[PDB]
Amino acid sequence: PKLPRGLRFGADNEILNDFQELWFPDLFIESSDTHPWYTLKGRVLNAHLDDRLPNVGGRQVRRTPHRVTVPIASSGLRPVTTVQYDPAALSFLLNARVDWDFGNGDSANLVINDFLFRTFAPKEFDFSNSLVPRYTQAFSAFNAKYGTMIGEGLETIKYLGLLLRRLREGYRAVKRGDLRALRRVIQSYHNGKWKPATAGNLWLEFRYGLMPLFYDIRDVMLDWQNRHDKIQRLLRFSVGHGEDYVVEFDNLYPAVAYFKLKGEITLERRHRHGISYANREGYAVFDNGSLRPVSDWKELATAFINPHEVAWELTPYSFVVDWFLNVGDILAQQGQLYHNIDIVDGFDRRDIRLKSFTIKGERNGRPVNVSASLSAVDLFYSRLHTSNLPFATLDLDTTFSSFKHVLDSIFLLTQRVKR
Amino acid sequence: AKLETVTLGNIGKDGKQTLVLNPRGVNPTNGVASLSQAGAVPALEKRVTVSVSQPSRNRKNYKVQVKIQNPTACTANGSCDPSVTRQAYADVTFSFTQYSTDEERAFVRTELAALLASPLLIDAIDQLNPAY
Amino acid sequence: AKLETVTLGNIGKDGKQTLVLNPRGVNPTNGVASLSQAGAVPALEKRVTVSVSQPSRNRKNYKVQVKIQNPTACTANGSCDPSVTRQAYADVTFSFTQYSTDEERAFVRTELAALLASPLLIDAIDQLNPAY
Amino acid sequence: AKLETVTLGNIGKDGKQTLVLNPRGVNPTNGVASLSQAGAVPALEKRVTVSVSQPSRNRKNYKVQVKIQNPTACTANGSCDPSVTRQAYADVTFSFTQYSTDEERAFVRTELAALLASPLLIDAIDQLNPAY
Amino acid sequence: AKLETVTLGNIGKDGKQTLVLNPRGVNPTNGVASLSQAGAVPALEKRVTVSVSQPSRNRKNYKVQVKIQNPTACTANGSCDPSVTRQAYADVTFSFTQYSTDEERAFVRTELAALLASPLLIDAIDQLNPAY
């Protein structure tokens, strides 16, 4: 019982999703009843009769339980809910209120609600002939349409590393005592010269020299978090198209020894194929939170830029070293998402939704006004997980290769801030 | 006991009305079970909610809350889909003391029902009439 | 496994005492199961609580908490109903590491019991005596 | 009674495991006794701690605290000496009222043990499972 | 034709070496196909790149560029993961005129291969030797 149906152990007691079961589930046979008993409110045969009788039917439907778990990739999208559904000739609950007036004494009104029946619906189809070609066409325009945002963020992240190479000189200046180099960097920041000349402490001069520098980095990390999530949504490429279609059905006998009912229902046969793009080796080691969360990143960034601190009498030198150490740790965590990223998971989900249809009333050939409304309960949901493409055309490695070494140089820089 | 299909006979002014309620699961947050008729649209479907409680530093008393929600479907709105019109709210609560005994509670349960069958409340409920 | 009636033999200084515990359900909020003797007044009835835990961003360790609550009934208070007098609190916790193995845990389980049967604790527990 | 060598049979999932505990003395500051297996490295050696308490102006209740500490030795660390890896924490407490009687306490002692042998807790403890 | 798995026999000085190349897709920007061995780490995996070209206002000639990238894995770096050490670069290009015929091109293709099997280049390639 320690292992749920969607979780798998590991070598280090890591809880990962079982890919053997998550890809292809197990087909479960359904024996229960959904709505076997329906009620009648009305009159028939000029006599008050309210009875309950079962209609035709039968229960054979293969279903699988849904699974919502934590993602298998850091800063990734939720895993696909792979559910297999076998069509059994889906029934729609018939709610039809008909009022007929004919003859001189034959007058009755009854409403048949929740009447299920069986039709002829295509169980399988294929739209890859029109989807796969249109799928590779958006890749050419992706470099022009979204290429501007990609190149813009690459320039904003490189300037952040440059500021990090400059502020290390001011910190170490107090260590060995080279205060001459400190005054050269401070003068290159302010427009004029208003720096304090009164002889203070040795470490207090570092605060005044970095006053505009603290506000600069704060604005960099602020909007970077928003753009970081915007580019993750572009990796999930999903395109599709809907087409019109009509389904004919017959052999309906809901009014026994009174009349028959027919009609037409219009469906929309839709198809869409999604793809996943993430780390090939990323899904090998994960636990139920081991990493630094991002919900507090917006709050913890301003915790050091504000002039008000609670660490003054708490050994600030220890807090400063820990602060930079936590920055490089988070940067290394995000740095593991650009090394080699390739197509890892793929899925094809086909479905047919419901649109507005019309119903024609008739009584043994005579026209009659009938007003009804119906709704859909079950629909086609089969997400077939596979790894393959008819014509694969993608290259994102060199495009993001320039971002990998940037964070690498930063992570190696923080290692020189040890005790 | 376990949430189950709850069949109910002898319903409505007729008493020929019947109703079934499927278990809807339990919201763990508020810790409240849910039951419903199986209809087409859940928004339209009748709802039944029950809950227990346990005394805390805030209250030393047990609370048992039962709420019933029975909307009114408008079949033809001039639109293709029915719509909620009126929403009937039926709410019942219970308070007890940590020393409350069994029969006392049991005594409460029946008598409330008997009142609901009493000729007094029917005019109060059905015809909206005070005690005269 | 499933919450069930839990019979217990060999209880009390005699060891002829026996106790049964019915499943009380589980509070989903704190995620804690509850067990109880079937008495008259739940306030009087013995309670047994067990819980598991899973590591979060707050803690990387598993917690297993077990609490026992055994009040003392005052039969005649001079009033028609008994009343809680003294409330015995028995609390047990467990901590483990994500890499904790099975037998280690199993090893912990038995030995704690053995201590409870050890002649050491009985004077400590029953007669409230330190280690001398 | 006196701190002594405490032998324990029927330990671990097997129940063939045995353990002895030597008296470690008593820390007078906190007023807490200590017991241990005799191993090689005390840091590695299993520890058992018991304590009593007496009511003060701060608390009118007796506390009996029992903690168990069972580390996990890493024999080969790549270094010549073993090292602590995981530290199993087993903690048990007791509360009582100045009027608490003997059998009540005795009643508590056994039942806790019985639970530890109950099939309920073993899955809870060994396999880390909630009450289902 | 279509990018496919490309098996290669008779490889290396032995000629018993074999290699397969999976289609890696095509970078549309530069308009260049990619092929690779299926290894563990793509950075380690052998790469094969081919490209065509078409004459523009900048150049009236066709270019066919083929590059091969075969890194050298360091299995034990003293670290848990292998690392790229040396990167072998094999580059081949082709130029043709809009009036270039088929057999001329075909003539080029074979002869280049024959040279690669010629005893001349092997010393030039393998032993890094000039023409003497």
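All chain D residue numbers match Swiss-Prot; in order, they span 2-133.
Including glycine, each Cβ sits where the backbone N, Cα and C put it.
According to Swiss-Prot, the protein has these features:
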- D:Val33 to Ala: Decreased RNA-binding to the viral operator and loss of repressor activity (MUTAGEN)
- D:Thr50 to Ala: Decreased RNA-binding to the viral operator and loss of repressor activity (MUTAGEN)
- D:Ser57 to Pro: Decreased RNA-binding to the viral operator and loss of repressor activity (MUTAGEN)
- D:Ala34 to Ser: In strain: Qbeta_3_FR (VARIANT)
- D:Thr76 to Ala: In strain: QB_1 and Qbeta_1_FR (VARIANT)
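Chain C has a C-beta under 8 angstroms from the C-beta of D:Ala34, taken from the recorded positions D:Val33, D:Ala34, D:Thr50, D:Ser57, D:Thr76. Counting Cβ atoms from all protein chains shown, D:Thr76 (variant position) has 8 others lying within 10 Å of its own Cβ.
In the three-state DSSP reading, D:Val33 (mutagenesis position) counts as strand. Counting only same-chain residues at least 6 apart in sequence, those with a Cβ under 8 Å from the Cβ of D:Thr50 (mutagenesis position) are D:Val33, D:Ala34, D:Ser35, D:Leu36, D:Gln66, D:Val67, D:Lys68, D:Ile69, D:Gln70. For D:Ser57 (mutagenesis position), no same-chain residue lying six or more positions away in sequence has a CB closer than 8 A to its CB. Most buried of the recorded positions D:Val33, D:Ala34, judged by other Cβ atoms within 10 Å, is D:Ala34. In the three-state DSSP reading, D:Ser57 (mutagenesis position) counts as coil. D:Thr50 (mutagenesis position) falls within a strand segment according to DSSP.
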